[PDB]
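Structure first, then comments.
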Amino acid sequence: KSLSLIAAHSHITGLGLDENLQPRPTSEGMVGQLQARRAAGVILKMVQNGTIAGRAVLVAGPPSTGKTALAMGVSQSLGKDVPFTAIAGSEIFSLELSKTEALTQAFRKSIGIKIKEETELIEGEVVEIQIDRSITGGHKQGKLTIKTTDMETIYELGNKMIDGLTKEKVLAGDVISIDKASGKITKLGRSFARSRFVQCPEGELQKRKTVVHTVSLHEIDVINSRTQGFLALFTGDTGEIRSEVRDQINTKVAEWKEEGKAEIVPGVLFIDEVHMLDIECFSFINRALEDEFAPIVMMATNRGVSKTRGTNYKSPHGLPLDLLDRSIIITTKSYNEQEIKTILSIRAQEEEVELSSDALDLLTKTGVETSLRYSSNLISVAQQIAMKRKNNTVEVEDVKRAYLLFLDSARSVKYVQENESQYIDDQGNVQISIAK
Amino acid sequence: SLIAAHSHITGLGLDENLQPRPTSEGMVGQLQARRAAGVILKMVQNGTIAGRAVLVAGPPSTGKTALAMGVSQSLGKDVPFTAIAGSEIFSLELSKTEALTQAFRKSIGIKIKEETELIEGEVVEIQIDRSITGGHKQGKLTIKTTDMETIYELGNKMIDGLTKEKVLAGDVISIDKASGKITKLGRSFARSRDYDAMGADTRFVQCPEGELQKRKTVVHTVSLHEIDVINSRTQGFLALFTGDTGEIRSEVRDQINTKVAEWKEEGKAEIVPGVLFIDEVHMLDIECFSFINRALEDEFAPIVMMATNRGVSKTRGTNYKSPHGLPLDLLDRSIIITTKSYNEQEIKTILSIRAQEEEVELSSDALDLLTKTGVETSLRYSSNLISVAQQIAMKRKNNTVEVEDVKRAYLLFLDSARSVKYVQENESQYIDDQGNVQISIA
Amino acid sequence: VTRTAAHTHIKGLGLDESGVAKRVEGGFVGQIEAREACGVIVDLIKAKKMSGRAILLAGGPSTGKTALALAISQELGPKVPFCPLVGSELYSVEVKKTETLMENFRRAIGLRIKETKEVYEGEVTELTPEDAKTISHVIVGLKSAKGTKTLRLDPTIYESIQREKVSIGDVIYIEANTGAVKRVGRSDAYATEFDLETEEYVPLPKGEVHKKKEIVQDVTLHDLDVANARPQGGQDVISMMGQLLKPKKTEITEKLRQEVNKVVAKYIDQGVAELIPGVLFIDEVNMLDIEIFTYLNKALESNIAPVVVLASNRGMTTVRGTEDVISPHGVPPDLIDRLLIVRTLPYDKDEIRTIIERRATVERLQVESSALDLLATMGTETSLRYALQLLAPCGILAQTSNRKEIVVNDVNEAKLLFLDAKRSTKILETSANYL
Amino acid sequence: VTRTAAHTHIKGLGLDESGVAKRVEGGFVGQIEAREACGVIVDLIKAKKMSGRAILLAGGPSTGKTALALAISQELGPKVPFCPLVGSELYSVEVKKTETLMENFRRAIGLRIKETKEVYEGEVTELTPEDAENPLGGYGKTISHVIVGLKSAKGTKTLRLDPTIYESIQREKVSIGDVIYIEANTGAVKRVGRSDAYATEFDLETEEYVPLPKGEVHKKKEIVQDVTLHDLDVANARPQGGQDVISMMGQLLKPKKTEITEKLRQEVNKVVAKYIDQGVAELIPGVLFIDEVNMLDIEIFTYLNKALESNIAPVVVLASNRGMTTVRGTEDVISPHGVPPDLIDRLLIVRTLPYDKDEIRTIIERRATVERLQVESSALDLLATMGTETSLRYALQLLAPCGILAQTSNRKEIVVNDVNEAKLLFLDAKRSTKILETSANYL
Amino acid sequence: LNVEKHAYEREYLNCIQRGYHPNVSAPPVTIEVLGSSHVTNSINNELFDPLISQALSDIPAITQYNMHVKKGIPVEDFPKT
Ligand SMILES: Nc1ncnc2c1ncn2[C@@H]1O[C@H](COP(=O)(O)OP(=O)(O)O)[C@@H](O)[C@H]1O
Ligand SMILES: Nc1ncnc2c1ncn2[C@@H]1O[C@H](COP(=O)(O)OP(=O)(O)O)[C@@H](O)[C@H]1O
Ligand SMILES: Nc1ncnc2c1ncn2[C@@H]1O[C@H](COP(=O)(O)OP(=O)(O)O)[C@@H](O)[C@H]1O
Ligand SMILES: Nc1ncnc2c1ncn2[C@@H]1O[C@H](COP(=O)(O)OP(=O)(O)O)[C@@H](O)[C@H]1O
């Protein structure tokens, strides 16, 4: 389940918080940033309460300060069965959808409906199957013996059950699941009988089982529109769904909640790099947040006073002031030496790399000096240099060798700036020849 | 047929030591460029190296396209020569890189060896069995020569080729098995009881004698791009003619490369690379140049010839100026053939050759005045004047162009310098760049 | 249970019978003149006599323009069509922007049809076709828990019955007017014919076989336009898998529109349909190109144009698509002649305090008096929206300390945790690299 | 004999067992530290544990960056998927650039599955259909069942088919006397050809004649297949392979790139993880190579910043020859190598160095010995001085005209005079620019 | 007006070999509704529409003989193939 090699945020299992929403210094893979974690815990409580809608928050700070780490912590603390959509700023610039339509689809993907239904099921291990044919074979008679670990029974079959058993061959000793009302029979496997391999089911054979469904508003939006089927949820060409089906879906969902047949589960939409949206997207986002079925929007940006896209002026955070008026802003700060070394030790534990104390100190020094991501990339590349000399622990010499082999930002700018005759400039001039 | 601009050039005019003759094969002058083009021609004919870019540069009306046509005519048959312009890359349904990939793959030919069987003889009896609707078709054919007579079995396509191009008993047909083609050669029986339904006057041919079934080995050249278009989808053979081949995936190209290498490894097919010619290559985006720089490094890459008549000008897609309008990365991996302007004797020989091709009997002094007006003005103007002078000359009903008809044609039709001289003193009559004009004459 | 999103304390304009507005009534505080002008416009809409009337309401940000348009929508009632819109939505990659404007115009004119639902439901007891081969009629006997009832049927409904594979003993649903046939399932009394079968068993309906109900259908002109202009063809009732070709939005010809108008007028003349004109509301009108602004001039001169309401917060701003045209509110001077402008005023301290108290009441929160004074001072110092957004984290921080009433300390912690735009810009200015 | 184009003298990085590069090994000359860093990257890729690791190959023109990427691909072997790409490929007219980038990301991850196939095969002996009692009833088809009798070497089976398999059998145009191949996973039918048990000289359809298949009729065989994740996504988004009318009509439509949703990717990942948990499939992560990375827009870089943080991402290798250059799509952002500072933090830069005169001389030596040419020593010294004076590449591709001019004089030796003639006939960028400046009308 | 067939038989296109086949082939995504036979009926009707699946292939010849001669059904009443 959920195959993954190692992620860059794989150590974050949530927000480290107490029962009084106080952040521990080291919990759940998150260290430091006490005020930002407290604010994100308040936002998490806002989402889990579910009584308010359409509030936008902004996580702003310098680069490499843990904004995406905060978003991943909120997403892991939400758990399953709550919608979480994560998009980038450049994702909505489509050739087949308008920008407002893509933003609308991303908005309605983040709110879901919890529907609870029950179905009656058959589960057991097949003992013996008899199919009988007549002289002409016009009618078919049958008997099926099926057992669990507690009972055993024999059923008399009709024509459509016999046809459904002949199709998708079922032999003796197979564990199968039968849905009577739909006629779908699945082979769970084979029982443990030497004389795939699953165990024989226990308890009753006729079980009424309850399955809790959660379906987003965008799925019912696609299915209710007749212009395409449910295969557009996978192929991805929905093609500018009309508004009137969305008002029908809104009214139907409202009366479903009134009757008690459904519950509304709002979620979080996360927009990473929100400064790359046009001003039309910002103006749509301003008026899309006052709807009753609107999620809580999280935006993350790292710019200063920069040019807003599609305009000719400059704005704080790259966003216009009317969008910033409806936002509450969480500010992240830079890290210390101890926080950097704790981050590097946690990244060592997740990458299964054993480090010396001196190697950790050198990594902390070069991480304070250059970048946190540079040391977090150097630590995994030092282990291969250590393993080429056939030893397990990563020492100082491996870190110095990796620091010599792989450059960083400021050093690369420094070697470029006194060798610029060999590189292609903004004017397209270069010197390739060695002499003259 | 009809007369084109470079209709007098069929070849390059080179000796066995790759040294050009002064006037041979429709080409006169330009010895260094002709020698370099002959070297590139032998480089193509060896077929041992791939992905080499050649740039031809010089002033306008010098013979760059003449050199490209000479290379194409000296290339010979069954060697692909794709000639495109720089403006055809930009398309509404294809990306620029995809169009450049297709133009690259058009210039690589695959020569496939096939083994066929030929059957010729008189038809004795045709039996055709069909369904009630008409879908399922089968039948037997009894063909016969002088010595042998066998009975064959027929399929759907063979019955379709038999029904259209109507065959009766007594007709002589020729069948090719691997191509599925039926040709009727004539009739021999001369049946008496003819139902008068058609006006057939079929030829009387003789009885074919000897072996009924003969084997032969045939060779045909297909392009690589045709194989991708055929293998791309279900009805790609229609897309070969309608041009509806939208962005063929990379997996198709990988599998086609693997199967082409497998066919080469057995002896069924061999690879014949060709020449891709890009005229006005400066009319290209910088993304096209960045794609060309890395598409020249592949195994299946033709030799690319480019022509430019541009100096240090702006490179498209950028805001700086570069030599020949090309970035320095593309100019790094190119060898450059330069072309120089002409003399008076070369211009006289060009005009005499173009008069010989267009069948115009020019006088001596008419040729001297055409050379004079072709050395003051450009060469193409004096080349264009010859047909007009001829058409003026047939109005007086004499089949010899004098200097009077040439003077009349020079009076009637203008040059560029006379046009800018007339425009620049009457700027109120013509529409200004600011859109102002004077229409009233008072 | 109950959700709240930036509104829903706004219930109406809060006017008396004379058209005058009270101070605090209907969720609105302040702004008497704009509310009275909007009530006059609501009366004009209810008159149902004029077409192509354009109103612009202008003012600063967070002054109450969208609340006024929402109050218009609540005062008109659910019967009148109301089509809210943002100006950025008129740009699409499928059709031109003028066609999208035409569709949004025609979405604001509605119709009311009075129809009758007639339903036969029960267990099939008799199914006897007969030849007149072509069957002339079939006799179906239906059974419920309150008796049985037999029906003659046309052969088309028998064809639809043969589509659904209906046998004796199935519970079916027949609609008399449309002719739709739905198979609910086999009846519960026939459930022990086999021990195991692929058929679902449903009980008998406990009501009568015959059911009669009067309903009202509300459609718009745009629904008829898109129903009459399917390019691929008429879709069936149920298509779970998609159409083989993707149907794309097209440029609907005005000949189709005039045919739809002719048919609708013919049905109106017979007393079947009722015409309900409505309101088209375009928020952020300054985001329109000048070509849409030119097309609005001809679109306002049609005979079936609705009442159009536009909003803007810009000042003397260049019109989009132009470079040397400066016009008030971002609206070009050719179009600004055709509207009537309603001005909207900023608020005072006491109005801000009353708005904050109302928002705390609707969100089911208790606040202290000193917390209310601090929140009012913060609202006057930063913005009105900041205190409204900061009200709910104050409630959460009061909840985590096991209390039910917000005090000054929770407001101080919420002010510490979350910033406004001014303090964020102050941090942005005095920073080294990118905040 | 063979065909050579600008490469294929490079057979790998040419390192030792400890990671130390030799001076001349694998066709490489010099660039020792770059080759050692690339060997460390090769070991990291072969470890099969890391996701979203990005390196950047930064240097001047003609310093060997594409050669190093080719050596990476040759050292990893053909089992690991390698996806070469230029920066201009991502601008497609059918779909957005973000989807093309994610498609190449999923195309760079491989898979190896051992698949069991249920197979019926044999020579068709009897083909007899049975009819329906009311074929014009509107619902239900014309026939009910088709009896097919197949025989093999030591075996004969009679099968009763539903109509749906028979429609594929009829579409394959089978008859009595043909060897067929029915696979039961998707219902696909392959018609092999006529059986050899009858006469083979009385046809006109150029068909080949196969004998009977060995073994029984009903088999279960194991097949090892190598697929990528993009193949699974493409097969699920445009479904062909079933016997339903959606699948048969999916083959006849013109193919077009669509925006594959994230839901399909998560479901494909879940199915692949369930396959791996059963011991059936194994995961082979690979390398995506993007050349001329400065041709990308700011939006593609901003999407790369998020695409590298996924948990299934491959190892990405970039290359650029740019100094302080404005990023495309921006007007004021000046950044090293044309790559924005948000991406440089997630990168490890490998720097390539220019060459020396002796390195130019020996590189010309290997390029001459690969093209099957022999040169003199003085001509080699002239070529090395020429490569230092103008460019390495201009000295590299002057070899073939020299060889042609040597061949046309009936010699198998490249001498100084042939190199002088190649200078006289072909120019370089500097001499062409010098002609262009001192020109009348852009000569 | 017959350029395409002449280009077909000029280059021997009925004896060439196939070079590409897809890597993965899949049926459409199954939709499951627990406890409803109507969904199964509608899905089976959409996937295996008898008009459309009958239109994409033929009828056996002896079956056509049983229609036309032994049952008196005319050719114009055939489901078209
Ligand atoms: N407080 C923290 N606790 C644990 N890991 C952190 C913290 N802050 C940053 N990191 C790690 O640092 C790396 C880079 O930080 P990131 O969140 O990408 O920066 P940005 O906020 O600019 O996106 C990530 O892998 C993240 O896991
Ligand atoms: N050496 C030559 N031999 C024959 N014709 C020539 C020669 N040089 C020029 N021409 C004629 O002069 C014209 C040159 O134009 P063209 O080659 O198309 O453009 P450019 O010379 O700018 O490359 C051609 O029409 C060609 O017929
Ligand atoms: N007079 C008022 N009484 C109560 N609430 C108001 C009033 N005016 C504005 N508001 C509130 O202010 C918030 C923002 O106002 P809004 O309608 O967005 O103004 P604008 O559209 O001009 O920005 C809304 O949630 C609304 O409830
Ligand atoms: N170390 C080397 N050994 C041998 N040949 C090399 C070496 N480095 C570069 N070359 C050759 O020089 C040329 C450089 O091309 P390429 O690497 O594509 O350009 P760049 O260096 O700009 O990436 C290639 O033809 C390559 O064969």
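Here Swiss-Prot sets the residue numbers for chain B, with the shown residues being 18-459 in order.
The backbone N, Cα and C atoms fix where each Cβ goes, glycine too.
Listed in Swiss-Prot for this protein:
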BINDING   B:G75, B:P76, B:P77, B:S78, B:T79, B:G80, B:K81, B:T82  ATP binding site
MUTAGEN   B:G80 to A  Growth defect at 37 degrees Celsius
MUTAGEN   B:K81 to R  Growth defect at 37 degrees Celsius
MUTAGEN   B:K81 to A  Defect in snoRNA accumulation. Growth defect at 37 degrees Celsius
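Overlay of Swiss-Prot annotations on the structure.
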residue: B:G75; record: ATP binding site; Cβ contacts under 8 Å, 6 or more apart: B:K81, B:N326, B:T355, B:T356, B:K357
residue: B:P76; record: ATP binding site; Cβ contacts under 8 Å, 6 or more apart: B:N326, B:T356, B:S358
residue: B:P77; record: ATP binding site; Cβ contacts under 8 Å, 6 or more apart: B:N326, B:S395
residue: B:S78; record: ATP binding site; Cβ contacts under 8 Å, 6 or more apart: B:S395, B:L396, B:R397
residue: B:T79; record: ATP binding site; Cβ contacts under 8 Å, 6 or more apart: B:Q47, B:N326, B:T356, B:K357, B:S358, B:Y359
residue: B:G80; record: mutagenesis position; Cβ contacts under 8 Å, 6 or more apart: B:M44, B:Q47, B:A50, B:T356
residue: B:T82; record: ATP binding site; Cβ contacts under 8 Å, 6 or more apart: B:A22, B:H23, B:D296, B:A324
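For B:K81 (mutagenesis position), other Cβ atoms within 10 Å of its Cβ number 23.
Close to ligand 2, meaning a Cβ under 6 Å from one of its atoms, are these of the recorded positions B:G75, B:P76, B:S78, B:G80, B:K81: B:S78, B:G80, B:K81.
Within the set of recorded positions B:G75, B:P76, B:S78, B:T79, B:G80, B:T82, no residue has a CB atom less than 6 Å from any atom of ligand 1. In sequence order, the binding-site residues near chain D, meaning those of B:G75, B:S78, B:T82 whose CB lies under 8 Å from a CB of that chain, are B:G75.
Other residues of the chain with a Cβ within 8 Å of the Cβ centroid of B:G75, B:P76, B:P77, B:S78, B:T79, B:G80, B:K81, B:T82, the ATP site, are B:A83, B:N326, B:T356.
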